[PDB]
Amino acid sequence: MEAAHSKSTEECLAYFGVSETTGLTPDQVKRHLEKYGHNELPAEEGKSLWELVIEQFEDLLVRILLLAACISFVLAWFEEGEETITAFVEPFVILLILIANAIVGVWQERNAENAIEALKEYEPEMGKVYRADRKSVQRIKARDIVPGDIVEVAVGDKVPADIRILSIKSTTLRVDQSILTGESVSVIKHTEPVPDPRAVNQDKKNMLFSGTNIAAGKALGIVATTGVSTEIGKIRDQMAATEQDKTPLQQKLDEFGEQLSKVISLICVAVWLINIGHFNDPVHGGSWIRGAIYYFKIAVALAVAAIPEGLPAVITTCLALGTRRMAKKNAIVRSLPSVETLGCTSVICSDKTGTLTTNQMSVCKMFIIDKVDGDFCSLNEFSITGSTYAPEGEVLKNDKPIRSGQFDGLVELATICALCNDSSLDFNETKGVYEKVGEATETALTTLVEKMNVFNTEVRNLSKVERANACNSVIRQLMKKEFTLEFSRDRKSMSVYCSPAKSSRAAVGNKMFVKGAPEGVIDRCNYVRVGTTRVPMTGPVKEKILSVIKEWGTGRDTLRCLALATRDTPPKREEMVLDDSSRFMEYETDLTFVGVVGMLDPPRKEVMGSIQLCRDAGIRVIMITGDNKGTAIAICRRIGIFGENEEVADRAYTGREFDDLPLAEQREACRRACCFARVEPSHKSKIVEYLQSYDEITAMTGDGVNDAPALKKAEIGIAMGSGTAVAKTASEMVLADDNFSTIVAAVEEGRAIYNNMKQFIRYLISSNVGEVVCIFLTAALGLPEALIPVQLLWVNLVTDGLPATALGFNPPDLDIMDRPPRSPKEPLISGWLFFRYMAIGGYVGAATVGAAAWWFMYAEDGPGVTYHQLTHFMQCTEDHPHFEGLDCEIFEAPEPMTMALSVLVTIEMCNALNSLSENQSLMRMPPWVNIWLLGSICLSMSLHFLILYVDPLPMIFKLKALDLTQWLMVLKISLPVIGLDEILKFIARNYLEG
Ligand SMILES: C/C=C(/C)C(=O)O[C@H]1C(C)=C2[C@H]([C@@H]1OC(=O)CCCCCCC)[C@@](C)(OC(C)=O)C[C@H](OC(=O)CCC)[C@@]1(O)[C@H]2OC(=O)[C@@]1(C)O
Ligand SMILES: Nc1ncnc2c1ncn2[C@@H]1O[C@H](COP(=O)(O)OP(=O)(O)O)[C@H]2O[C@@]3(O[C@H]21)C([N+](=O)[O-])=CC([N+](=O)[O-])=CC3[N+](=O)[O-]
Ligand SMILES: [Mg+2]
Ligand code: NA
């Protein structure tokens, strides 16, 4: 029964056909259980280790590699010779990388936690019901509770399901539902029906929400819903139905993979069409078997050369280091991939309280009526000093500190603030300061009462923990608080009923003290207090009051105003139904206006600047707040979201105004709005969807369980460090300090990380292009392998990996926050850079093939068979070229390959330097601009000499230490690549403008 809040208790018992005194019968249970199912959120889909291991070999490139591993294994099974010590090595290394790769994937998916499974923290194991099969309350498993069940809850209990309250056994029922409605204070519950079938949870005063806690009292009620039908269960289904998309980089990397396997297969088809002449060779004889192996051999090398095997580890490592760095800046990233998205943020939706403001409330102004004489009226306005909850401060008039007690009006003002209050003050020793004990707004009143000191008391004779309630305790001992009519959104006021203490047995003397939003309170006032006297509320006097409230709430003071009144002749105690909130406004009528207090929840010191950075970075900032609209706008103007005088009528909306707009207009409304006042949790989700329909990359803050859906929906959900664990687990980022500024700072950081990632992604992929050219060249020229998989793999995982990582540390561009958000669809490589990397690739393909062909021919230590063309053959059966001799296994000599590899390594070290900047000459941006890079290059070269000399290695890699002459030919061939790019960069800098 999802509409229970609006039905009578009798109608709910009737609907389910249950007896309040007995509970459900065993047949009702079986039938209800079968109909509504068990009371629990569905269990997560179990994912077996095998399934988790298989999903690892799901990527297109890992498959290509696995295929390469097979060919490499079978090819190593029928190898010619006996170099088994350095044979099965190749297929093993490939297979091992796939294993490590899988281990990492499985590892991460283990220590990962989902927000849904976290919701289960709010469902208790046990519950207490009343069933016909017994007379005493029996505690069963929450899981077995069902709709219709008469249930019992008491202080300390965790609500087991959504329940309609039947009867409150205690004097009052208090519930802590902070996690669902964001109501910090525990709230009071009643049993009367709430007429609105669409009432938001805060208005459902007769319901207990599954997952919340009873703060005080004992109550009996009937279960309305269970499982996914509860409020928390509905949040659970929303989250489950939320499909998140891959980040822009993941998408680009996925399109890269698809196209890469398309190129690989194409290059294989090519090597075939360039050797179609073999179909003309004589059938008998020939190297049929030795030719097939040759083709499959370049296929493996081709796949290994195309795939940037070390790029993922470089990405992860750069994200981790950046992540640890952001932490220091108070931004805790939970999802590494989110960093890029954060850099692309175009819209930041931010709750105001505690994020844009400090959540430190203090009264700054206050006024009372001075006098009324016909059309003439005068007020007595004051100011108060001190922005802390601390009783440190003083009242003043015309900037002169006065004695509050010297004004009768102020004495009553303080009385009301003192009594009509559910909060207090406490001196936290751990911090040495003060902490609000209750609502921020009420505590401000408490503090005010202390600073005012209407009854000149000796507070300086007490400590920091005693005078924390000095002047307050004084007011209490005067008036006895009988009962309090809690605050309600519809009347926007609250009040306490008080009887004098000095008058034990008095038939009169009772007063109701009222506090609330100005408009409603002032309209219910028939009298205005002037000092101790009283006069009727008149038009001239009301306008005067409203006049000043408007200036304080809508003006540059940006203050939340509260009207304070007194019911001089309150109804007789017995004639009041303290259980039907619907009549509270009635009891708070015929009031006497006492005064108005204006308090400020000050903007963070750093938000003013951060709002500017966002405007300079082309990022929109939307403020979400509980303030009334007029004060919401005034606050926006104050922090810079709106101009001090710009029209913003169609850029600021209340939840109500927005629901009144048809769907078409709500969408448009979100494209230009920067202020949303008084919205329900559902609004955040819709705002996101509408922003996503404009392709915005949205960042959205939240803290309660009710924010989870939206936090999950937003590309960057941002949770409060001081918020719920559920909100955290549903967010990409957590602000350890709750500061809006930490957001802006995290976005810049995201911008600076992406630019560097781009440089090392282009650097690694560029090298792969070159590697392939070398393999394709050595396939069209019929030359012996210049590079083999085991060598390429080392270069792609180690040699190039260090430099790639170093580029991650490239200094950021000074104007990072001076350009609009990057477009998600922006490709990493195209146009002139595409041409550049092709040119560099062709260059790299020749520099490597040449170095090896240079050793086989024009060399001082190798076969002086110049122009001999190894193309002719590798069969060695006709000896057409050589007229006399016995030697052909030199074609497998490690010397030529060591030249090829040293060229690649060296060229790549030079190409790392060319990657410091996309278009800046090494003259403008020298290499030493990044010491990490220089240092990395030295490390890579020393590792190159490691596999050349440390015996076990040179054999494993088929390498052979080079001669100073062979080395000088390396540097001769390599170094020039720096000049090649410099020229290409020069062309991009001058002859390519727009
Ligand atoms: C990686 C290795 C190789 C050999 C390859 O061909 O990659 C292509 C490829 C898959 C792309 C291409 C490569 O294309 C070429 O090199 C042109 C043909 C040369 C024939 C060589 C014959 C021996 C990238 C590498 O070329 C250059 C020259 O830079 C640029 C870019 O890549 C990126 O933007 C990286 C984004 C992850 C992609 O066109 C990309 O495909 C896409 O969808 C993109 C958008 O990804
Ligand atoms: N949808 C809505 N309809 C009507 N009012 C809404 C409202 N949403 C918020 N408010 C009022 O505004 C204040 C701020 O509300 P809040 O929901 O906490 O927003 P933030 O999270 O943005 O800070 C609350 O203070 C109070 O009523 C509340 C409040 N309270 O919530 O208990 C108590 C008292 N009081 O003591 O009389 C005064 C308040 N006030 O604004 O003046
Ligand atoms: Mg809040
Ligand atoms: Na999200």
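Per the header: X-ray crystallography, 2.2 Å.
Using N, Cα and C of the backbone, Cβ positions are placed for all residues, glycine too.
Annotation comment: Swiss-Prot describes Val304, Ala305, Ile307, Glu309, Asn796, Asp800 as Ca(2+) 1 binding site, evidence class experimental evidence. In sequence order, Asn768, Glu771, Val772, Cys774, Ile775, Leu787, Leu792 make up the list of same-chain residues 6 or more apart from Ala305 (Ca(2+) 1 binding site) whose Cβ falls under 8 Å from its Cβ.
Neighbour list (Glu309 (mutagenesis position), Cβ cut-off 8 Å, at least 6 residues apart, same chain): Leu65, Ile97, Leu793, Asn796, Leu797. Annotation of the mutagenesis experiment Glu309 to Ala in Swiss-Prot: Interferes with conformation changes that are essential for ATP-dependent Ca(2+) transport.
One mutagenesis experiment catalogued in Swiss-Prot, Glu309 to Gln, is accompanied by this note: No loss of calcium binding. Strongly decreased rate of phosphorylation of the active site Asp residue. Interferes with conformation changes that are essential for ATP-dependent Ca(2+)transport.
In the three-state DSSP scheme, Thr353 (Mg(2+) binding site) falls into the coil class. Close to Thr353 (Mg(2+) binding site) in the fold, though at least 6 residues off in sequence, lie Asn359, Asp601, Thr625, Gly626, each with a CB less than 8 Å from its CB. If you look up Swiss-Prot, you'll see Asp351, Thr353, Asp703 marked as Mg(2+) binding site, on the strength of experimental evidence.
According to DSSP, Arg489 (ATP binding site) is assigned to coil rather than to any helix or strand. Note: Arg489 (ATP binding site) has non-local neighbours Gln202, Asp203, i.e. same-chain residues 6+ apart with C-beta under 8 A of its own C-beta. Annotation comment: Swiss-Prot describes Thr353, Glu442, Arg489, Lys515, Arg560, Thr625, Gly626, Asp627, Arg678, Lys684, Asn706 as ATP binding site.
In the three-state DSSP reading, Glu771 (Ca(2+) 2 binding site) counts as helix. For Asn768, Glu771, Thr799, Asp800, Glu908, the entry in Swiss-Prot reads Ca(2+) 2 binding site.
Sequence-distant neighbours of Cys876 (mutagenesis position) (same chain, six or more apart, CB under 8 Å from its CB) are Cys888, listed in sequence order. Listed in Swiss-Prot as a mutagenesis experiment, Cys876 to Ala is described as follows: Loss of ATP-dependent Ca(2+)transport.
One mutagenesis experiment catalogued in Swiss-Prot, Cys888 to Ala, is accompanied by this note: Loss of ATP-dependent Ca(2+)transport.
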Per DSSP, three-state class assigned to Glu309 (mutagenesis position): coil
Per DSSP, three-state class assigned to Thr799 (Ca(2+) 2 binding site): helix
Sequence-ordered binding-site residues from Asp351, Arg489, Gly626, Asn768 with Cβ under 6 Å of an atom of ligand 3: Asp351
Sequence-ordered recorded positions from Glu309, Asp351, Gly626, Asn768, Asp800 with Cβ under 6 Å of an atom of ligand 1: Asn768
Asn768, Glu771, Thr799, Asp800, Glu908 excluded, remaining Cβ within 8 Å of their centroid (Ca(2+) 2): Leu764, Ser767, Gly770, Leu792, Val795, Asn796, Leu904
Residue with minimal Cβ packing [other Cβ atoms within 10 Å] among the binding-site residues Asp351, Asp703, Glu771, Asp800, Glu908: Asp351
Pairwise CA distance, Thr799 (Ca(2+) 2 binding site) versus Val304 (Ca(2+) 1 binding site), rounded so that it is a whole Å: 15
Listed recorded positions with Cβ under 6 Å from ligand 2, out of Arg489, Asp703, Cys888: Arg489
Output field, Ca(2+) 1 shell: CB within 8 Å of site CB centroid, site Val304, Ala305, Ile307, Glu309, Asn796, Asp800 dropped: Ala306, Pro308, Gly310, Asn768, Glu771, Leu792, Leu793, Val795, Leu797
